[PDB]
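Undergrad: I am attaching a structure below and will ask some questions about it afterwards.
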Amino acid sequence: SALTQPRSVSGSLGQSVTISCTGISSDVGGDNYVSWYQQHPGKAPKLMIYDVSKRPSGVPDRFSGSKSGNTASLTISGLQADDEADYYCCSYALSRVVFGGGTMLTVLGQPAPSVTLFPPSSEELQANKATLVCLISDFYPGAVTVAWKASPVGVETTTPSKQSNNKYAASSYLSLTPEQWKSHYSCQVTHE
Amino acid sequence: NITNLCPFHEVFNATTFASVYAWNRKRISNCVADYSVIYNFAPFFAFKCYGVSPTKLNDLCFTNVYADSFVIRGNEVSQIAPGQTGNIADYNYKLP
Amino acid sequence: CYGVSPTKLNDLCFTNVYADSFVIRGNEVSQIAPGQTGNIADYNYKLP
Amino acid sequence: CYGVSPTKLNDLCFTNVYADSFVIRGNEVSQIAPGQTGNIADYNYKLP
Amino acid sequence: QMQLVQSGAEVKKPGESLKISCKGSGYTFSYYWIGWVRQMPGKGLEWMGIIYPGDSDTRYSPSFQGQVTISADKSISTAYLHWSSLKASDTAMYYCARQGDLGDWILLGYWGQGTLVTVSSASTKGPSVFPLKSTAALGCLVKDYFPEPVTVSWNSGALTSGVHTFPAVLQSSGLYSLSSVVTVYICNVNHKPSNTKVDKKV
Amino acid sequence: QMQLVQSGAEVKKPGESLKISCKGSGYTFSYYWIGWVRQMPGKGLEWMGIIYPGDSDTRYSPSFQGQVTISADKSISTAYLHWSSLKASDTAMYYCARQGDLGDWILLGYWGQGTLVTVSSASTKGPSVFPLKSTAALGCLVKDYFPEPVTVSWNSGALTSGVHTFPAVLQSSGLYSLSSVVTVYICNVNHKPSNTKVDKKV
Amino acid sequence: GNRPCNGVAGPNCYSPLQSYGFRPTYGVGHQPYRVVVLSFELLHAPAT
């Protein structure tokens, strides 16, 4: 059997949310062979729930769960900033540990992104290049629109970012030639 | 006319067995019992049989077969047998 | 030993003794015996 | 107890029975047992 | 305290059969089942197999019976991973795990920091560093690099406070680009996968 | 990488019951049969016996049932050799060997570096060093030394190019004499059996 | 299977000789065991 999980779930700070886990097998000796793991972006998974009726040492008591047939659930009370991460349920009844399709826990919070601009250096102009850098940060929602003014304007950007300051970031690199750069720009940012 | 392969797993391939005083019994029925796959699921220290041939087994029928699962100490393996005596044979599990 | 004693063997005679050497798995050592069945007993080596 | 039930001891027959008396610390009482290790189990009194 | 630090990241071409190791400490590495878990970027965990330190008994998943072999060295308490005929899709993050006294023998109690394995045929192109109206903060630009895990520092590591590194951006030509800033300087970029270290000053 | 090394060379008098050890690594030293091979100067190889480190099961050659005993330690992966009532005919070069994954259990797959054992009553006489129309090359002379494994270096090993060493010559008085030259300086003679190092300048 | 086979393997025909995966880390039951069958024929036949 293969474990199945909802790919995306939503919540809010201070509220409670539950994560479902289906497809768990059962062997002789009980059906308590269910465990959970939390994996932060860019970090290793951490054992948060094993022997669901019990909890490991050092794990916050706000995590709990229960069994109902072949379906298990993970309950979290008082969602906080550090709770925004991935969760994986695991079953180990058949002497084999399998993991679900992963879950993405999102929580609402306080949303005005910061915009900065930096012109290219002379070393790029000497190398027949001209890259205009515009950085975006300090925005809570996971969506941001990036544009450029010449008329609306290769240029690439990435939406996801790290969460060291509890906020998201963004970056875009307008790749142009020095002749086109000296022939004129302004960074255009659109956010909810 | 049954073709459902018998789930010989979940007992030999089980992660954790039950206690001695709380030995688990699993009802097995409505299947085709292929005992040849048991010899390769896990090594065997003892495969003693009573009244039934250990090899002439894949050509028989049974009303109901119950698999008792429990873990005992190494020095008391000679106690799980019909008519034997001991702590396990008296207070934990006794074979008729 | 079948029909003969493992100890009282140095005081008897035999017509011809044939030694068969083969290596089998540990769980199938009970299969090399008269009347036994199995993979080795049917397709590899069978004792009368 | 090991091998002999504490209740059936008052009725079972034995050829010879030995009694060894010694005093050890409270935190090392779990060391005197078959298969256990420690200072007493290795250098003072070892059970088979 | 117990530590399960693994080896550093590696980047090889398909078919070189690299080897990954892990050094454990803080516990008796003779009786605790240790294994490895594979995870591709953006998907769930995939367990490959485990190994016992006392005797080399190995239990492999049906999907990893011959794709990877696991070995261990009880004399130095080090586990090893070995592959054969590496494919382009074999690049993934590998996490190690041990039994632990928390649950059963199969329950994974502790995890390592993870080791990234990159498999590609881009010949590991080296990066290029260039500096960046704010002055106020200064920054530098890194471009033309295929391997993603690039390390950037400022003033040879003397400046750590107020330093921010923006995520990489993949250009349309098949190359990535990142930028790191510092709150106000020499920016040091040490590209370990390509073994190219370039120093630049704003 | 799998490595196998033995103890250093030794020279004792008949009846001192010296001991030679062997250290292995890089593999599980519990499943591979390890043994020893004797080789007297001038003759071929003579196998003495092997031992399985997993248990106390040992096997010895019929010509070495009581002349030499073999033991091993699985906890440190170290093998040992022990003798009793040494004689003049016991001096020989001993090579260790292991089973390996090449062939059967009895086939010797890998070998060590060798350990020289000399049994005599000369009490390890100390050597003597003396320096040696060239225009050019320089050299030195070593005389009055009984032990064979005498090493001579130049400038503590700083000079390797153009250095040549001629074989030793046994004088009529029962002592050997060697000479080493260098293409052009202090010649360093280190008598390991007696730990006597003499520095001489040409 | 019912389909004819050839010198190469197929979905319904395989090699009848399988190899033993003998490993020293296996427990009792999968380790290799050497078997020596000493067949004896004791009767009024001329003994050698």
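Each position is counted from 1, following the chain as shown.
We read in the header that electron microscopy, 2.8 Å was used to get this structure.
Placed from the backbone N, Cα and C atoms, the Cβ positions cover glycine too.
Swiss-Prot lists these features:
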{"type": "MUTAGEN", "residues": "B:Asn1 to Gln (Swiss-Prot position 331)", "note": "Reduced viral infectivity"}
{"type": "MUTAGEN", "residues": "B:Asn13 to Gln (Swiss-Prot position 343)", "note": "Reduced viral infectivity"}
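Help me see these features in their spatial surroundings.
TA: Its Cβ taken as reference, B:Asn1 (mutagenesis position) is surrounded by 2 other Cβ atoms within 10 Å in the chains shown.
In the three-state DSSP scheme, B:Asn13 (mutagenesis position) falls into the coil class.
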Undergrad: Could you measure between B:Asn1 (mutagenesis position) and B:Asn13 (mutagenesis position) for me? Cα positions, answer in whole angstrom.
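TA: Between the alpha carbons of B:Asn1 (mutagenesis position) and B:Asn13 (mutagenesis position) there are 28 Å.
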Undergrad: Using DSSP, would you call B:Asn1 (mutagenesis position) helix, strand or coil?
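TA: Looking at the DSSP assignment, B:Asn1 (mutagenesis position) belongs to neither helix nor strand, so coil.
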